[PDB]
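Chemist: Dumping the structure here so I can ask a few things about it.
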2 protein chains.
Amino acid sequence: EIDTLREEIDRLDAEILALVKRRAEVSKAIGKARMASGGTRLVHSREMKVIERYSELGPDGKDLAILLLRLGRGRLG
Amino acid sequence: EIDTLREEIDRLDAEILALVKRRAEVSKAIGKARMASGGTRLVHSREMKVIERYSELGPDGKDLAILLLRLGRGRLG
C-alpha cells in the first residue's frame, strides 16, 4: 500500500536527518580547525572523493555530496 | 585531531548512503504505484511537508529535501 510506503519514507527521513545533523556538526568542526591552522582546503582530493562516493546514486548523488559539503561551511545569522 | 574527524565523516557517509539508497527505492516504488493508479502527485501537501522537515537545517536543508525527492523520480539509461 502506497500510504504504508510513505510512512516508511517518514521514518527514513528521521534517520537521515539525525545523521545529516551529526555530519554537519563534524564538518563545521573540521572547517574551524582547518581555518584555525591556516590549513588548505582539500577540494581536489578529499571533497572530490566524497562526491565520487555519492556518485554511486547517479548525477543527483553528486548534488547530494555538494549539499552535504555546503552544510559544513557555515551561513550567517 | 582533524584527520580523526574526517574518518568519522567517512563513516557517517557510509550510513547516510545506505539510507538514501533505501529511501530512493521506496520513493521509486511510490512513484510507480501512483502512476499505475493515475494518482495525483502530492506536491503542495506531502512534498512540502518533507521540505519543511529538512528546513530545520536551514536553506541547505530545503535543497537536501528537493534532492531526495528527485532521487525518487527516475532518470534515463
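Here chain A follows Swiss-Prot, giving residues 28-104 in order.
Here the Cβ of each residue, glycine as well, is placed from N, Cα and C on the backbone.
Below, the features straight out of Swiss-Prot:
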type    : residues            : note
MUTAGEN : A:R61 to K          : It is catalytically catastrophic, but strongly activated by AroG
BINDING : A:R61, A:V70, A:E74 : chorismate binding site
MUTAGEN : A:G101 to A         : The catalytic efficiency and the affinity are 5 and 3-fold lower than the wild-type. The activation by AroG is 10-fold lower than the wild-type
MUTAGEN : A:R102 to A         : The catalytic efficiency and the affinity are slightly modified. The activation by AroG is 2-fold lower than the wild-type
MUTAGEN : A:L103 to A         : The catalytic efficiency and the affinity are identical to the wild-type. The activation by AroG is 10-fold lower than the wild type
Chemist: Return only the integer: C-alpha distance in Å from A:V70 (chorismate binding site) to A:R61 (mutagenesis position).
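Modeler: Each residue's Cα considered, A:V70 (chorismate binding site) and A:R61 (mutagenesis position) end up 13 Å apart.
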Chemist: Do any residues at least six apart in sequence from A:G101 (mutagenesis position), in the same chain, have a Cβ closer than 8 Å to its Cβ, and if so which, in order?
Modeler: A:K55, A:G58
Chemist: In whole Å, could you give the widest CA to CA gap in the chorismate site formed by A:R61, A:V70, A:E74?
Modeler: 14
Chemist: Around A:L103 (mutagenesis position), how many other CB atoms lie within 10 A of its CB?
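Modeler: Here the count is 3.
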Chemist: Around the recorded chorismate site, report the further residues of that chain (criterion: Cβ within 8 Å of the mean position of the Cβ atoms of A:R61, A:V70, A:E74; site residues excluded), sequence-ordered.
Modeler: A:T67, A:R68, A:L69, A:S72, A:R73, A:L96
Chemist: Ranked by the number of other Cβ atoms within 10 Å of their own Cβ, which of the mutagenesis positions A:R61, A:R102 ranks first?
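Modeler: By the 10 Å Cβ neighbour count, A:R61 comes out on top.
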Chemist: Whole-number Å only: compute the distance from the Cα of A:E74 (chorismate binding site) to the Cα of A:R61 (mutagenesis position).
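Modeler: Cα-Cα, rounded: 14 Å.
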Chemist: Out of A:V70, A:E74, A:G101, A:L103, which recorded positions come under 8 Å of chain B, measuring Cβ to Cβ?
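Modeler: In terms of proximity to chain B, the recorded positions that count are none, since no Cβ is under 8 Å.
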